[PDB]
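These notes concern the structure reproduced below.
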Amino acid sequence: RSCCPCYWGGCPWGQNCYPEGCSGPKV
């Protein structure tokens, strides 16, 4: 799934779907 991990919400295999939640919803 895209959306990079929280700490790294700006990674290559994803976007910033975890800017304020390491386990919230997708974004």
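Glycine is treated like the rest: Cβ placed from N, Cα and C.
Among the sequence features in Swiss-Prot, the mutagenesis site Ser2 to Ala is noted as follows: No change in binding affinity to cockroach neuronal membranes and in toxicity to blowfly larvae. Around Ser2 (mutagenesis position), a 10 Å sphere centred on its CB holds 9 further CB atoms from the protein chains shown.
Long-range C-beta contacts of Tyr7 (mutagenesis position), restricted to its own chain and to partners at least six residues apart, with a cutoff below 8 Å, comprise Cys22. Secondary structure from DSSP puts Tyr7 (mutagenesis position) in coil. The mutagenesis experiment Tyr7 to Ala is recorded by Swiss-Prot, whose note states: Loss of binding affinity to cockroach neuronal membranes and of toxicity to blowfly larvae.
DSSP assigns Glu20 (mutagenesis position) to coil in the three-state reduction, outside any helix or strand. Among the mutagenesis entries in Swiss-Prot is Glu20 to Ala, noted as: Low increase in binding affinity to cockroach neuronal membranes and in toxicity to blowfly larvae.
Sequence-distant neighbours of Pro25 (mutagenesis position) (same chain, six or more apart, CB under 8 Å from its CB) are absent. Mapped onto three states, the DSSP output places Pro25 (mutagenesis position) in coil. Among the mutagenesis entries in Swiss-Prot is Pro25 to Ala, noted as: Low increase in binding affinity to cockroach neuronal membranes and in toxicity to blowfly larvae.
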